[PDB]
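What follows is a single structure, and I will ask about it in a moment.
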Amino acid sequence: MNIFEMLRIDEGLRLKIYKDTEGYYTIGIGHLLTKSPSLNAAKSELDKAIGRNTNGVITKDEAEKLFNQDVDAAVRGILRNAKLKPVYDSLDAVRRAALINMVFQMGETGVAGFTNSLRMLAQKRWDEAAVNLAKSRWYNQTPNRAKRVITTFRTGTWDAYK
Ligand SMILES: [Cl-]
Ligand SMILES: [Cl-]
């Protein structure tokens, strides 16, 4: 199991514009297009991202290309973040993937905001961090996903995904 397979389970794959859990226009493997309520704005953002007149539909290959870009961007975003990087550097391979999953979903800023949990993770106090992670809007809104990510941090294995 690896980050890609992990996020592919968490996000799914849709080849036509759809709205995410928050009602935002998305496509592919969790690729957010816009927070704007307008479908045209989404379609415009889509064409600009793909480089062709898509008319709101993309192919598998195209979805996979945005996904590679988005995963690469999340990692580079963590490594650029003065708050995230040291956490990231202190973790093992599996837990690093859990942190990348969070950033992919809620952005760097978003995650950098879990101050207390981050400190706990940095300190390798797994159970405590898991508990702290759970008191969040994130957990309350998307609990099944949150729970898989939390178990991954708590245990250091991919069991939640097998
Ligand atoms: Cl893009
Ligand atoms: Cl969920």
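Note that Cβ sites are derived from N, Cα and C of the backbone, with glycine treated the same way.
The following feature annotations were taken from Swiss-Prot:
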ACT_SITE  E11  active site, proton donor/acceptor
ACT_SITE  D20  active site, proton donor/acceptor
BINDING   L32, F104, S117, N132  substrate binding site
MUTAGEN   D20 to E or Q  Loss of 99% of enzymatic activity
MUTAGEN   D20 to C  Nearly no effet on specific enzymatic activity
MUTAGEN   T26 to E  Complete loss of activity at neutral pH; covalently bound substrate
MUTAGEN   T26 to H  Facilitates transglycosylation more effectively than hydrolysis; covalently bound substrate
MUTAGEN   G30 to A  Almost complete loss of enzymatic activity
MUTAGEN   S117 to I  500-fold decrease in enzymatic activity
MUTAGEN   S117 to V  50-fold decrease in enzymatic activity
MUTAGEN   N132 to I  5-fold decrease in enzymatic activity
MUTAGEN   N132 to M or F  2-fold decrease in enzymatic activity
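Please go over these features one by one and say how buried each is and what sits next to it.
Under the three-state DSSP scheme, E11 (active site, proton donor/acceptor) falls in the helix class. Sequence-distant contacts of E11 (active site, proton donor/acceptor), defined as residues of its own chain at least six apart whose C-beta falls under 8 angstroms from its C-beta, comprise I29, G30.
In the structure as shown, the Cβ atom of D20 (mutagenesis position) sits within 10 Å of 17 other Cβ atoms.
Cβ contacts within 10 Å of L32 (substrate binding site), excluding its own Cβ and spanning all protein chains shown: 17. Secondary structure at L32 (substrate binding site), taken from DSSP and collapsed to helix, strand or coil, is strand.
Following the DSSP three-state reduction, the secondary structure of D20 (mutagenesis position) is coil.
Look at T26 (mutagenesis position): DSSP puts it in a strand.
Taking Cβ-Cβ distances under 8 Å and a sequence separation of 6 or more, the neighbours of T26 (mutagenesis position) in its chain are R14, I17, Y18, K19, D20, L32, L33.
In the shown protein chains, 20 other C-beta atoms lie within 10 A of the C-beta of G30 (mutagenesis position).
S117 (mutagenesis position): 23 other CB atoms within 10 A of its CB, across all protein chains. Taken residue by residue with DSSP, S117 (mutagenesis position) is part of a helix.
The local packing around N132 (mutagenesis position), expressed as other Cβ atoms within 10 Å of its Cβ over all shown chains, amounts to 19.
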Do any residues at least six apart in sequence from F104 (substrate binding site), in the same chain, have a Cβ closer than 8 Å to its Cβ, and if so which, in order?
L7, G30, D70, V71, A74
Please report the three-state DSSP label of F104 (substrate binding site).
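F104 (substrate binding site) sits in a helix per DSSP.
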